[PDB]
Amino acid sequence: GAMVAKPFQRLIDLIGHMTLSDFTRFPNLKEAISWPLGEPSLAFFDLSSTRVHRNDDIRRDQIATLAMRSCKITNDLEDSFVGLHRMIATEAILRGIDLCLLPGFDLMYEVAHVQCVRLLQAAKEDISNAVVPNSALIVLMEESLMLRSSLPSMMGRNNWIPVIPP
């Protein structure tokens, strides 16, 4: 059916035009977008943005592939969507994200939402290590500012574990 809201749509649409190296240059941010695939990816942003020109015919295949790679079920497409929905809920519970926002109708949006929450918590740690801001970092700073005033609960728990340098 339809979701009750899509709180991070605007941020998603900004991130969908950025590039992977705008995030991978910062250690905590890199880790933020390395869930759920086990490598840094903007693919869920790309499929969720309202600004990205995509082709509908191949959307369905891309979504299937992303689900299968996330949860590692490849033998049944519907099991893999269940599997990805489970990953979403698992991470959202840890992040303190309200599960009413994530009913599993638009799994691409839901992963990007959870990644946004990860990014906003991760940015604080990179900033307190005095990284050099780029426009990706500034966008995250601005969204946090807006939320601290509007609806601080949308950012979840302040429980990001800092990445340790190699």
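One-based numbering along the chain as shown.
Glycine too: its Cβ is placed from the backbone N, Cα and C atoms.
Looking at Swiss-Prot, you'll find the mutagenesis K6 to A (Swiss-Prot position 84) noted as follows: No effect on filament formation. In this structure, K6 (mutagenesis position) belongs to neither helix nor strand by DSSP; it is coil.
Around the Cβ of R10 (mutagenesis position), the same chain contributes no residue under 8 angstroms that is 6 or more positions distant in sequence. According to Swiss-Prot, the experimentally introduced change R10 to A (Swiss-Prot position 88) is described as follows: No effect on filament formation.
Quoted from Swiss-Prot for the published mutagenesis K72 to A (Swiss-Prot position 150): Partially disrupts filament formation. Non-local contacts of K72 (mutagenesis position) by the CB criterion (under 8 A, 6+ apart in sequence, same chain) comprise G83. According to its DSSP assignment, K72 (mutagenesis position) is coil.
The mutagenesis experiment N75 to A (Swiss-Prot position 153) is recorded by Swiss-Prot, whose note states: No effect on filament formation. Counting every protein chain shown, 7 other Cβ atoms lie within 10 Å of the Cβ of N75 (mutagenesis position).
The DSSP secondary structure for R86 (mutagenesis position) is helix. Cβ neighbours within 10 Å of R86 (mutagenesis position), excluding its own Cβ and spanning all shown chains: 13. Quoted from Swiss-Prot for the published mutagenesis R86 to A (Swiss-Prot position 164): Disrupts filament formation. Inhibits TFIIH complex degradation. Loss of interaction with FBXO3.
According to Swiss-Prot, the mutagenesis experiment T90 to A (Swiss-Prot position 168) carries this note: Partially disrupts filament formation. When other Cβ atoms within 10 Å of the Cβ of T90 (mutagenesis position) are tallied across all protein chains shown, the result is 12.
Here the Cβ of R95 (mutagenesis position) has 18 other Cβ atoms within 10 Å, regardless of which shown protein chain they belong to. In Swiss-Prot, a mutagenesis experiment is listed as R95 to A (Swiss-Prot position 173), annotated with the note Complete loss of binding to host EIF2AK2/PKR. Partially disrupts filament formation.
Annotation of the mutagenesis experiment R157 to A (Swiss-Prot position 235) in Swiss-Prot: Partially disrupts filament formation. Of all Cβ atoms in the shown protein chains, 12 besides its own fall within 10 Å of the Cβ of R157 (mutagenesis position).
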Completion exercise
Rounded Cα distance, in Å, between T90 (mutagenesis position) and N75 (mutagenesis position) is 22
Handout entry: Euclidean distance between Cα atoms of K6 (mutagenesis position) and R95 (mutagenesis position), Å
Key = 17
Practice task
Measuring Cα to Cα, tell me the gap between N75 (mutagenesis position) and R86 (mutagenesis position) in whole angstrom.
Solution key: 17
Problem - Coarse DSSP state, helix versus strand versus coil, of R157 (mutagenesis position) - result: coil
Problem - Integer Å distance between the CA atoms belonging to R86 (mutagenesis position) and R157 (mutagenesis position) - result: 20
Fill in the blank from the handout: Listed in sequence order, the residues of the same chain lying six or more positions from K6 (mutagenesis position) whose CB sits under 8 Å from its CB are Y109, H113
